[PDB]
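Below you'll find the structure, written out as structure tokens, and then a few comments.
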Amino acid sequence: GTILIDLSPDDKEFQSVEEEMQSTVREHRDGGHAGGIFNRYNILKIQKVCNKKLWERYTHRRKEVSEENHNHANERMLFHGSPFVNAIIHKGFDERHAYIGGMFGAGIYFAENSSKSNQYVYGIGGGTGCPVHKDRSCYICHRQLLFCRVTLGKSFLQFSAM
Amino acid sequence: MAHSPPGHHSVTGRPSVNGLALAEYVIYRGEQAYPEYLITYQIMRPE
Ligand SMILES: COc1cccc2c(=O)[nH]c(-c3ccc(C(F)(F)F)cc3)nc12
Ligand SMILES: [Zn+2]
């Protein structure tokens, strides 16, 4: 039931998403090992993901969380990089998409920095990079990221030594 | 998949050493995220 709708580059919506992508690139402590060496992206396409069933699943849970947190969903727009992005857009997020070994616990991880999510496009630690060239810093092969609506509710603040 | 901390719906992981690093967030229910935009891109080689 998922359809993908292309946004025009002349559309303000496209432009906003591109600017969130570009403006949240940072340097990483691995020198580029996992995600590659870059300061900016070439955005090729931005598609809206439309699935009525998945949306209803989302808004029902949002309402439960909002009520439990005294009428505050604490909803954000956040990046997600994953080798399962094709599965996610069709079937929704679930336990198969969790990072079991993640340092903040076994759950589904999202980033404010686009470049942090870019580190997971080819798997944990960038895996072995792109399929065609086995290059984690491949400048040829097309990558995909999700920019997602995420309900945080009451969020536990964990400072991390990173 | 683990459970969220008691009385909480997510975790905010906030880097405390690299002051330019932004937050990371963890949810423990798939129904708390919706994949709204799909972005296709290349990283660009610095000049
Ligand atoms: C510390 O892990 C992360 C921090 C910030 C963002 C992300 C992110 O966008 N994706 C992932 C990620 C980790 C593992 C898996 C997999 F195990 F399912 F392959 C997928 C996504 N992990 C992330
Ligand atoms: Zn490649």
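Throughout, chain A uses Swiss-Prot numbering, with the displayed residues spanning 952-1113 in order.
For this deposited structure, the header notes the method as X-ray crystallography, 1.8 Å.
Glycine is treated like the rest: Cβ placed from N, Cα and C.
According to Swiss-Prot, the Zn(2+) binding site annotation covers A:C1081, A:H1084, A:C1089, A:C1092. The Cβ of A:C1081 (Zn(2+) binding site) has 20 neighbouring Cβ atoms from other residues within 10 Å, across all protein chains displayed.
Listed in Swiss-Prot is the mutagenesis experiment A:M1054 to V, annotated as follows: Loss of activity. A sphere of 10 angstroms centred on the C-beta of A:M1054 (mutagenesis position) encloses 13 other C-beta atoms.
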Short-range recorded positions relative to chain B, from A:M1054, A:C1081, A:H1084, with Cβ separation under 8 Å: A:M1054
CB within-chain contacts under 8 A for A:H1084 (Zn(2+) binding site), separation at least 6: A:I1091, A:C1092
Binding-site residues: A:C1089, A:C1092 - member with fewest neighbouring CB atoms within 10 Å: A:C1092
Rounded Cα-Cα span from A:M1054 (mutagenesis position) to A:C1089 (Zn(2+) binding site), Å: 27
Contacting recorded positions for ligand 2, chosen from A:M1054, A:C1081, A:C1092 when the Cβ sits under 6 angstroms of any of its atoms: A:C1081, A:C1092
